[PDB]
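Below: the structure, in structure tokens.
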Amino acid sequence: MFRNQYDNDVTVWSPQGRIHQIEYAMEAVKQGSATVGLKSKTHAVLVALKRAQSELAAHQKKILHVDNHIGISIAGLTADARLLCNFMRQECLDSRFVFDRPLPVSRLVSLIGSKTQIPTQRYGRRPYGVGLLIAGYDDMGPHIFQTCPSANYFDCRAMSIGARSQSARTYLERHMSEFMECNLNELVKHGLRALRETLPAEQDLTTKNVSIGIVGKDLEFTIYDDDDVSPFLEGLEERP
Amino acid sequence: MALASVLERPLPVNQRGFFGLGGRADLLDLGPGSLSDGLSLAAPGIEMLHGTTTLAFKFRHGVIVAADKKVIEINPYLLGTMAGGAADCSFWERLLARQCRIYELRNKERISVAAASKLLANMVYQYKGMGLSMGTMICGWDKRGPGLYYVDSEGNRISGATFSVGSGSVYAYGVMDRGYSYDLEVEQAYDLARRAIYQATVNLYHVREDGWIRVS
Amino acid sequence: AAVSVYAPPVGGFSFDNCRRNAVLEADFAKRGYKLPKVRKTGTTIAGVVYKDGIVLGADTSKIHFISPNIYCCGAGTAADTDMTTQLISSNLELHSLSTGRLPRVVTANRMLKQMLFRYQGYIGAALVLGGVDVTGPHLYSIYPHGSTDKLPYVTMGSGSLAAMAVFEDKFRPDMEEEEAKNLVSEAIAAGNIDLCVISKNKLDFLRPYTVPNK
Amino acid sequence: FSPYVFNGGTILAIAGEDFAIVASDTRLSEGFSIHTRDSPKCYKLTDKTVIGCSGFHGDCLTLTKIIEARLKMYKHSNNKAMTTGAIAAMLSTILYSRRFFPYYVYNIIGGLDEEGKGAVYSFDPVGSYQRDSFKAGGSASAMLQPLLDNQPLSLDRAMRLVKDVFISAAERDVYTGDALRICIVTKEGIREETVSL
Amino acid sequence: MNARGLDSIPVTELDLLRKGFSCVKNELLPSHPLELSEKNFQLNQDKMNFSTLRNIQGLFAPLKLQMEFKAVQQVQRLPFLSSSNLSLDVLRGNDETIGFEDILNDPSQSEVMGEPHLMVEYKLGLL
Amino acid sequence: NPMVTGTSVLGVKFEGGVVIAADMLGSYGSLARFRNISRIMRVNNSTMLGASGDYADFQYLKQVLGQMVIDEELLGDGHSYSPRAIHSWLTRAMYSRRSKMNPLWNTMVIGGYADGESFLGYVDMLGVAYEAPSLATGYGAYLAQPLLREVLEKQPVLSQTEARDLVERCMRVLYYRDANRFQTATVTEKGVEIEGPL
Amino acid sequence: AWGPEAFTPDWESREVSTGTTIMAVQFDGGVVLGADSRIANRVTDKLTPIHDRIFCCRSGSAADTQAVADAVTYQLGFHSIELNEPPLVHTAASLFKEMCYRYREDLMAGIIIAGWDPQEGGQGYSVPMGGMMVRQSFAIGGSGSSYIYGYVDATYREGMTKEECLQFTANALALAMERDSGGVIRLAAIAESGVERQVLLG
Amino acid sequence: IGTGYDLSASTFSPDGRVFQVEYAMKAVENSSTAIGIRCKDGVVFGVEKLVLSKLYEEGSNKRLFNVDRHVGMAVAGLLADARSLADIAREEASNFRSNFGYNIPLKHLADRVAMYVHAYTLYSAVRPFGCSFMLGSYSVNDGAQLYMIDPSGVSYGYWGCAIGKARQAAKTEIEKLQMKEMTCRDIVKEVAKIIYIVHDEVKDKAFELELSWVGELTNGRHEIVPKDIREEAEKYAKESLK
Amino acid sequence: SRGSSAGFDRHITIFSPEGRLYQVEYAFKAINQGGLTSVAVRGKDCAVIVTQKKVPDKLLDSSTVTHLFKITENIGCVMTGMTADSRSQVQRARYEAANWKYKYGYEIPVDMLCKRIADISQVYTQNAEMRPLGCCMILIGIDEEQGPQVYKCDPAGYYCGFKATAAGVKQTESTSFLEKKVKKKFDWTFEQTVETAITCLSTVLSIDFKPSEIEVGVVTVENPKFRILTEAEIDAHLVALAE
């Protein structure tokens, strides 16, 4: 009742010391579709669920390509995702050109956070309404990072974002102790089983609504779509 | 960094790595850029066409241009010739072709010879004295009949019924002046052009209503 | 309204006739003609610091006015000397009006030095500056490139060698006013004569500043 | 202060019906002194194109880095690898971007085209280019072009010819290296081997 | 020390009556050694003050000065009329000194002036 | 406007790392009175740098490089600059400064030992860079490069003591060419150790 | 060529110099700064005070050196008020070096700095043309820098008394000035108790 | 009551107060408690770090930064503002070292950062920061030093400080220590014990203790506490709880 | 800028129907938020500044809590009001004094410094983007021809020179006491000035002072440099007053 005056801008503090527009922007992440990202001792895997407007339209793509060793997944708005992807690509390109070395994922995500913090303090701007999942590989091994509209980033070992991702998070927490020993197979399967918990109990996963991205010790970032996903889907069970 | 963003004027002082009167500021941005196009400011062997002779004249049935490649096909309906610096001719005539295509797309009607020649002269006039060297004859056919113009890097732009530039310019020009005639058939025009280019010391083009063709 | 104007104009010096004059002078010299020249002043000037004041001398007025207690002499290009002196006088009058008391010699010296250094020595104006303030008498020497120099006696002009020799021969610290006047007159004549005397007894530093007449 | 320094080198290119050959020496020098005896001047751009440049060394390094960055940009934007003709046109535009302060570099591009045949392009420090069947560049191009002109072939005879041309040119030139590198572009990929000189 | 200061030929691939009588070659180099120095005196002075203030005190001081300048320089007349620049002069410290920019070529009595809408559009960045 | 040469800097590669020797002399022109100044920099645990040319530019680059190393080690994420990264950054900086006709008058030699493999690079004021088993820049550049080149050609693999002796004898020959002090630095698995003056 | 041999702009020989001679010598308790006289002048002070215990001497163009000294005095005073402590000689030397190095292509300025601070005692720094910054036991600049360098280097010893240092500096300056001139030599001894200036004539 | 005068940072209440700054200071009390104690020969920090889920790594979203080689920092409040202020402090220290060639004194760094924070409470185009932080350092010629800065822009020197949700109880517990006559090895255990006492388990499921000191033991360097000492301190605190 | 609030009371650039600005008056009210009082007295050959010192906590470091600053080597200061605003204005004053010295070649006078600060502060009153600072500044110093000088400026941009001024919560009572003393007699020595300055605050606040509860800064003709007295000297003065 008393909140109507203090929730119209990001430059106004509420009498309880809260910025309501940041909390409102954090709710745009739950407007997308579920995404799951996990890692092992050698590889890093991203799994995403695609939606389509109608039966006569192609499914929207969720997994993008940033560099030979970095890839991202999107859940939220689209324009913000495109802008952030352009920024990531430019930074990686500049670092490689200048130093003849790949840009570390930690430095890249720190740059992302520093850039995203600004529009939450000045007038005439709005926060970025997008959440990302970043998978990379460098001298320290595989990495999985999560980004938030509030300019906050975390270093995870397995994370899920999107709509109705609580089930995926619960499954990942339950099966966390077996991830570090699995090879690429059964790791993609753990990811797919985690993603399958976000669906109604009647329907299953086909080859036209899943995307997979893998980066490893000596394997560059690759995206598998449509018929390329069948080998990973052959061995799944009947949704126990 | 929100206070510095409000001031819409990025000074080197507000950036990182600044100390003293200078600092680690000019050594920060060393990337390859994103997207633009612009010639560099002023501070080896440059290929130039020296032993080349060209010839062009217009008559009732169109424009005939011959040379000894050395002729640029700008459009299906426009023709050009190079003399001097090859790179400059190629670059600026590519720009002219792009401009003509833009005009046709916008206005749904092909550009005229006079407009194209004026555009080329305007583009090449901005860099007078910088070092550019080019000489071009532009041929075409539009709603006002055949056209023929001469454009160079000195700002000259003239129109006439007979032109010739090259090492053997004098002899060929004299021959085709002696043998010229406005009411001339295509075969006699071909013979006159061949004889003139032979006495100058073989390509041959012919512009018509609906685009140019190659004779030999 | 002009159809070729995009931004408002500004003030200051104008460099429109630089290249045109550069080629025109060469052509005229090649064909052997004459062009107008710049007026110059080269008469000798001098100054000395006696017990309780400053004595400035010049030969034929040529002694500029900067303040009731500060005076200056110039040599070089007449227009530059006049302009610099007038600008400094106006700025010092504004300063005195704001601060409510008579100015200091060091302030004028600093302003002149910074101006001359700013214009990179293209404004030819060699000056002899002297005055008296609460601290005491002072005398300076400024040069066209912006370098000052504080001395008890200075000379400038074509015949400055004889004057400098006379000063070296017959200078003594803390002399009387008449002796200083005679010394300045003799040094100037060794190269009519105008003398300016600024004495501490004719100035009051305990009263509010009031604008003089000119 | 001269911002230009000449470094020796010699490059060659032969175009075949289903193959392309690019070869160069491996010496870096400053006229009298010898910098290194191992410095190949052939760089692989994609799986079907190779570029070889000689002249001022710093300009060569900068040009190669810029070309690679532009290739990555195009691949990201258009979701496919760019062909040989597009590379040639882009390089011509890049070179003409500095008309009033030119790169002191001579380039030769060799590779396969869309139809699967050999293609060779030769440039000038300003940007003019054209398609050829065989081209020789570098310092010793003037004394090497007539030999090739007075002398399409199969892969083995072309390799034999390339070997004899460089062995004859090295003995009469003061900038040729102590080793020869040959890059072969075919439909199965790219392979290269070094021949001692 | 305030007076000592320390590849832009675009091709349209990103009206000739309005602009004329200008070539790149002549504007490549200055005509006099004092031309650029005099044209950019105030900018150089501001840069020097910002540099020394940032090196001695910190980031806050130059940022506050620039913020004050920007805020006070937004309440002026439209560009086709002459303004007084009172508060900007007070903040900048030039309220008690006279230079050569004030007594030479009074900008309030200029001999040329363009159309109003054109200048307002040019200042906004549209043209 | 007049130009004078610079002091001599030497470098060789051995089994465990690299050896660099530099001259303690100030300058060969009018600055000969600024004697006993060091020209060898330790960048980090696996990189050392030697310079020959103008001293003010050397000090400026020393400041910048030390600040960069401190900045990278503050984060503590486990990543450090390799010798090749320093080589590339120096080459780009030299080329960028040259393109504006305001070059940095220097000629650097970089040595390091990372991942069990030695490194040895060369950068000048024009942006020319390469790697060689041995390098020599300065007053006796043409009188020392062929000697080291042939010595290393005879024996491709050299030990630490042999490399040190070769450097010492080359410096002795250079002094005998025209008639004092120098210092030597070594990079190996232990780290960067500097001994001098001698 | 210029690549492998690492050629140098050689700043000190850009123009011929016929100025005075300046010297700074360190003794146990502090530093002694002196300058000679060698047209007009002969009543001019060649020592410019930067602070209460920091001085400097200039070589090269007069206007450029005076402007640099004025700016440095500004910056040092501001910094000392800000930090609330007496300044250090190293800070003044760094402040000189910044402008002497950034403007090496525009000004002809050579500075020598001498002073005393409670943390490191008497110090003397040299900032010749080009921007070099080196601390030395004894620093020589001007015109006799080549004529008296050998004698000064041979004769100089470790920390001595103030009077002996003054005598040594006076002797070196006199030998520098009588090269074949003037008669006025100015000296200044800087210690903890304060500066002690004196002039030698005849 | 300041209704109507609390929508901008450039508006004065009828009794002479700015309410946006007060709301910003109120916002700090929404985060966990961090304490810092200055002792005879060093400074030791301690942060009660809550755990959000078990899917995060060990070193995620830390609250102890390394501003320089000799300066530590502990934050409380909004995290993004804390990262921004840490970047600002690093830049200031680097600039001072580059200009003057030696390590920046702690008081000067505190003054610089405090003025930068205060500059945001003057204009209507930005909003005040929402985080507090503390700085600590040690050197042979100066000794240990500790400072606090709050969103209004006021800095002071302290012998023992506490910021966050439960600063009152933490201050009460600290005020019973003779920190002037003890050593870092004897202060780590006290810091851990105070953190454990202050923590409330009903409204907070679990937490991880975070510690770091700077002083003579580390030779003037800011470092993370070794794992064994952390384990010993935690065991002692748990025993003292009983 | 996000606009201007509507009302005769909620913005700086809006005149009341009776013709008065209220944000400036509210800034004046903001001075009394600290709760301290300051007194400045000018003597025959000296000037003295006295102010309170409140240290509420026991974990605080009393060495870092102060309100007497130093602008130049011969100018003192004392601030009342918001701490951060006071410190920011002190930094600005230091910069202005340094700039004046560089530009004119000699030390800035006290009245000139006060006028410069007031002129800067007036601009915040006539623009919609900036707000006044809630503090007041008192400066002391010694002139060449004239003796001691005491000056004061306020958030509105008005400055004046006084013989004995005060600021804070007890400004009115301090002013009345000082008026009575000055009207009675003004010829004071160094000892008398400090004694009366302490006595005014003591008799207004009705507190028997302690050496650690006040701080004093003096300027004298013999030693024209700003100096802050120590606890021993303050205690000696207090003992002399008590006896």
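Chain B uses Swiss-Prot numbers throughout; the residues present, in order, are 1-43, 52-76, 91-223, 233-247.
Structure determined by electron microscopy, 2.9 Å.
Backbone N, Cα and C atoms are what each Cβ position is placed from, and that goes for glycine too.
A sphere of 10 angstroms centred on the C-beta of B:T60 (active site, nucleophile) encloses 17 other C-beta atoms. B:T60 (active site, nucleophile) falls outside any helix or strand according to DSSP and counts as coil. Per Swiss-Prot, active site, nucleophile is recorded for B:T60, and the stated evidence type is experimental evidence.
Marked as bortezomib binding site by Swiss-Prot on the basis of experimental evidence: B:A108. Here B:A108 (mutagenesis position) comes close to B:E55, B:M56, B:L57: these same-chain residues lie at least six apart in sequence, with C-beta atoms under 8 angstroms from its C-beta. Annotation note: B:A108 (mutagenesis position) sits in a helical segment as assigned by DSSP.
Swiss-Prot documents B:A108 to T as a published mutagenesis change and attaches the note Displays resistance to the bortezomib, a proteasome inhibitor of the chymotrypsin-like activity. Displays high resistance to the bortezomib, a proteasome inhibitor of the chymotrypsin-like activity; when associated with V-109.
In Swiss-Prot, a published mutagenesis experiment is listed as B:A108 to V, annotated Displays high resistance to the bortezomib, a proteasome inhibitor of the chymotrypsin-like activity.
Around B:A109 (mutagenesis position), taking its Cβ as the centre, 25 other Cβ atoms fall within 10 Å, counting all chains. Here Swiss-Prot notes a mutagenesis experiment, B:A109 to V, with the remark: Displays high resistance to the bortezomib, a proteasome inhibitor of the chymotrypsin-like activity; when associated with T-108.
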> Between B:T60 (active site, nucleophile) and B:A109 (mutagenesis position), how far is it from one CA atom to the other, in Å?
Replying inline: 16
>> Short of 8 angstroms on C-beta distance to chain D, which of the listed recorded positions (B:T60, B:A108, B:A109) are there?
In response: B:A108, B:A109
> Suppose we call a site close when its Cβ is under 8 Å from a Cβ of chain F; which of the recorded positions B:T60, B:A108, B:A109 are close?
Replying inline: none
